[PDB]
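Trainee: Have a look at this one before I ask anything.
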Amino acid sequence: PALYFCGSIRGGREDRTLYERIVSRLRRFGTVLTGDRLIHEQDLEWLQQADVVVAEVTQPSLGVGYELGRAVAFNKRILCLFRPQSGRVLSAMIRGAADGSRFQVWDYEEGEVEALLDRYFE
Amino acid sequence: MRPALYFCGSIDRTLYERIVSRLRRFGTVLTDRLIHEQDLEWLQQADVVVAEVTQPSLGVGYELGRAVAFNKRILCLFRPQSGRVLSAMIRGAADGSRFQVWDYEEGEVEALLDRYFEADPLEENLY
Ligand SMILES: CC(C)c1ccc2c(c1)S(=O)(=O)N=C(Nc1cc(Cl)c(O)c(Cl)c1)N2
Ligand SMILES: CC(C)c1ccc2c(c1)S(=O)(=O)N=C(Nc1cc(Cl)c(O)c(Cl)c1)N2
């Protein structure tokens, strides 16, 4: 299973450790795939190749959202991970895009992410 | 019907009102599961999608991604005077034709929107 993890740039520095925890945990279930035109074409290739797309959606990000819309149009299996303790309110578009099976949105607290990722792929 | 335009920006309030107001001169501006299906219906009906991408937004991102797979004609307007750096995934989605991303200043947005539709009209000019 090629697994695509997408996280924000701001979230890649603020939630840096958390993203690394997600990526290493994902590596137990499959192969983790992860100018501007180059960056774009490459992520798009990875999205099309992915068996599952995993997004951390706590940090509002244009790129992560864009990649989720591209993923939804490719009919990809998607898991979004959102942290309510942050105080943010997840965009109604992302939660509203959930269908509970192919597109799921899980609210979690940072300390249980390994257990939720095991639950998802087990 | 006059053409259908879709405006999307983050959930800067005066700026969005000025953009929607100016867009109404070119056609009908159309703009959790219920919110999602309605926005998707509106993206599919749009002859043109105009997104204000200054503020980071998963929702604005998602709609742009859906608009791209629907092959919608798209204009993204970004304010570099906000302080932010626009995501490489949005600048990178541009191709100069169908998907354009324009850097702008707040006072010229009406003039830029006239420039956008005068160069590629939705409805042609009267003789
Ligand atoms: C190392 C290789 C050459 C490489 C391959 C793919 C990518 C990169 C490097 S990157 O680290 O420069 N960034 C992206 N994607 C990206 C995704 C989102 Cl959601 C963003 O907001 C931004 Cl700015 C970029 N892809
Ligand atoms: C008039 C009716 C009641 C109505 C129709 C469509 C929408 C709404 C109300 S709304 O004001 O609830 N929001 C959206 N879309 C939306 C788009 C983005 Cl990018 C977001 O981040 C969020 Cl949270 C929502 N559509």
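Following Swiss-Prot, chain A residues are numbered 21-54, 72-159, in order.
A Cβ is built for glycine as well, from the same backbone N, Cα and C atoms used for every other residue.
Under the heading 5-hydroxymethyl-dUMP binding site, Swiss-Prot lists A:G27, A:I29, A:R30, A:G31, A:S98, A:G100, A:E104, A:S128. Swiss-Prot gives this note for the published mutagenesis A:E104 to Q: Loss of deoxyribonucleoside 5'-monophosphate N-glycosidase activity.
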Trainee: Tell me whether A:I29 (5-hydroxymethyl-dUMP binding site) sits in a helix, a strand or coil according to DSSP.
Mentor: coil
Trainee: Tell me, how many other CB atoms lie within 10 A of the CB of A:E104 (mutagenesis position), whichever protein chain they belong to?
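Mentor: Looking across every protein chain shown, the total is 25.
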Trainee: Just to be sure I understand the packing, how many Cβ atoms besides its own are within 10 Å of the Cβ of A:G100 (5-hydroxymethyl-dUMP binding site)?
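Mentor: If we count other Cβ atoms within 10 Å of A:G100 (5-hydroxymethyl-dUMP binding site), we arrive at 27.
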Trainee: So the entry has no coordinates for 17 residues flanked by A:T54 and A:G72. How far apart are their C-alpha atoms in Å?
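Mentor: Cα to Cα, the distance spanning the unmodelled stretch is 17 Å.
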Trainee: Please list the recorded positions from A:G27, A:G31, A:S98, A:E104, A:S128 whose Cβ falls under 6 Å of any atom in ligand 2.
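Mentor: List returned for ligand 2: A:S128.
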Trainee: Going by DSSP, give the three-state secondary structure for A:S98 (5-hydroxymethyl-dUMP binding site).
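Mentor: DSSP assigns A:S98 (5-hydroxymethyl-dUMP binding site) to coil.
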Trainee: Using a 10 Å cut-off on CB atoms, tell me which of the binding-site residues A:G27, A:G31 is the least crowded.
Mentor: A:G31
Trainee: How far apart, in angstrom, are the most distant Cα atoms among the 5-hydroxymethyl-dUMP-binding residues A:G27, A:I29, A:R30, A:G31, A:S98, A:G100, A:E104, A:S128?
Mentor: 18
Trainee: Specify the secondary structure state of A:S128 (5-hydroxymethyl-dUMP binding site) as given by DSSP, simplified to three classes.
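Mentor: Coil, per DSSP.
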Trainee: Checking proximity to ligand 1 here: which binding-site residues out of A:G27, A:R30, A:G31, A:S128 have their Cβ closer than 6 Å to it?
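Mentor: The ones that qualify number zero, so the answer is none.
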